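Heads up, the thing below is written out as structure tokens.
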Amino acid sequence: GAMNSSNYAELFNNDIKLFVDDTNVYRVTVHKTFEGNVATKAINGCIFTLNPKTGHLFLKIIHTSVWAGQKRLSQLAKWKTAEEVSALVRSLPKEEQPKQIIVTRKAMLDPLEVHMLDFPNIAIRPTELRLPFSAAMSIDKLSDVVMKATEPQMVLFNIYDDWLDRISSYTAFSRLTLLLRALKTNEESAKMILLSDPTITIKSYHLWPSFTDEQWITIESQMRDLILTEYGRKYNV
Amino acid sequence: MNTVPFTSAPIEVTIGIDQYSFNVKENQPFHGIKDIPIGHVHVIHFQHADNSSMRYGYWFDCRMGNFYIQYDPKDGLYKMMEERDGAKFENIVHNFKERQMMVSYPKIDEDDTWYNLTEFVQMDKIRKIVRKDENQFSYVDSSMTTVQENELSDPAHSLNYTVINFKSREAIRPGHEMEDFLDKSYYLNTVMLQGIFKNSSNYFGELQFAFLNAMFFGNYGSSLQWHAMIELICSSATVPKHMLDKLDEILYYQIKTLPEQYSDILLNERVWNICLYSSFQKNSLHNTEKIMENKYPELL
């Protein structure tokens, strides 16, 4: 059924599963027209499809050309997401296809379900968790590859860099969601925290800086403090 | 004008015939129902004074034979049976009328209610949904389950309605996932009307029979079937104009005939608000929409 705090450790067993997040598929700017009316302009987008056990990220770039001459775009985005997730599953060898797909927004259930009719033994599940995967375009190298794209394109990443050489999936995913939660509530400070010290660099094949174990502890503390501050501000507590 | 005699009434029971019903007391001298209008199907049904669970009954057409009722004390219920001996049957029927022990089918001459609820119901199609080919009449009760319900257990006792499932391969063409799921016209007209039902009268007939089983026996799967066949039309952008107008009449007399106190289990809130107000066909059910507002605005 729905994924919540209770059944949380199921993410890290040896059943292949993916998260699908559609929040950045259809991205717009809003502006005024010569005559004073409002208009949208689309920019490039991405499906965020992630295996939380291994870190592998299947970043499917959604080029503005896909919207050309289409109506009801926010509804289409959901069907285009599902079509692309389904083609990704079909492209994977049988033993790599997932047993479950977990959608971060419940409106994706019916479109994915319909696109996956060919895979009845793959369970499509909602979640009650409030995951921060929309902040993915706050990771500099992911936003860069999305914005530069000139055609539809799939790009692969390990969202955990090399962390699994030293920590568990459970711990890797808790670090990833804490970094992304921080980036979501206050992007400017989050990124300040990550980069203040020019002597800690990002390897060319990595997304995050190359912190030592001790430096990750200080960072995680700094990201926690950020998130709680911003909460007091929001709610006057 | 046809007759359905009863051998006796050994147990206190409420007897229904179509949309009429009578109370009969234990060993009251009751010997049948006369003046039943030839030309339509009919349903005679039962609810014992002691077990207000399990309403049951029999679908029949008097052109297809001479039928009568008889209590079975082993099985504990009123059974319909057929008499093949024509003379013996008229002899029973005449002697009971002479002794005036039969109630008269109580139709008002202005009243087209039963015709309007049964316009497209044919006995031959009923017998394909309730398969029991050794009888010319059909038994249904409160508890019988549908073929779709069984897939999610005794098949001899199943209601073999046509299976409708919006999230199925049958309903969704590969490559038209989004189109066919938002606009079921292809599932309706090609798969169901042209493919399975062959024409809309058979479709309307299954629809109407499903409603009558929900109404008279509270059969929950029939209620599910009726709402599904309605939803499939209302969710199709392209429906023949004749079907739309006929559907508005069909639903109106169904909503009109429903007992007021049952509107809570028998009317699916989501389906009706979608059909009358969101679907492609929101504006094509003017009569149905008007009687639902003036009689059950709570639901909406």
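Each position is counted from 1, following the chain as shown.
Placement of Cβ uses the backbone N, Cα and C atoms for every residue, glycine included.
Features as listed in Swiss-Prot:
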MUTAGEN   A:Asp21 to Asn (Swiss-Prot position 1853)  Reduced growth at 30 degrees Celsius. Strongly reduced growth at 16 degrees Celsius
MUTAGEN   A:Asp22 to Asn (Swiss-Prot position 1854)  Reduced growth at 30 degrees Celsius. Strongly reduced growth at 16 degrees Celsius
MUTAGEN   A:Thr23 to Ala (Swiss-Prot position 1855)  Reduced growth at 30 degrees Celsius. Strongly reduced growth at 16 degrees Celsius
MUTAGEN   A:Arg105 to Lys (Swiss-Prot position 1937)  Severely impaired growth. Reduced growth at 30 degrees Celsius. Strongly reduced growth at 16 degrees Celsius
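For A:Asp21 (mutagenesis position) paired with A:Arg105 (mutagenesis position), the C-alpha to C-alpha distance reads 7 Å. A simple way to gauge crowding: the CB of A:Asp21 (mutagenesis position) has 22 other CB atoms within 10 angstroms, across all the protein chains here. Cβ-based crowding with a 10 Å cutoff singles out A:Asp22 as the top-ranked of the mutagenesis positions A:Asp22, A:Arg105.
Counting in whole angstrom, A:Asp22 (mutagenesis position) lies 8 from A:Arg105 (mutagenesis position) by their C-alpha atoms.
A:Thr23 (mutagenesis position) has a Cβ environment of 20 other Cβ atoms inside 10 Å.
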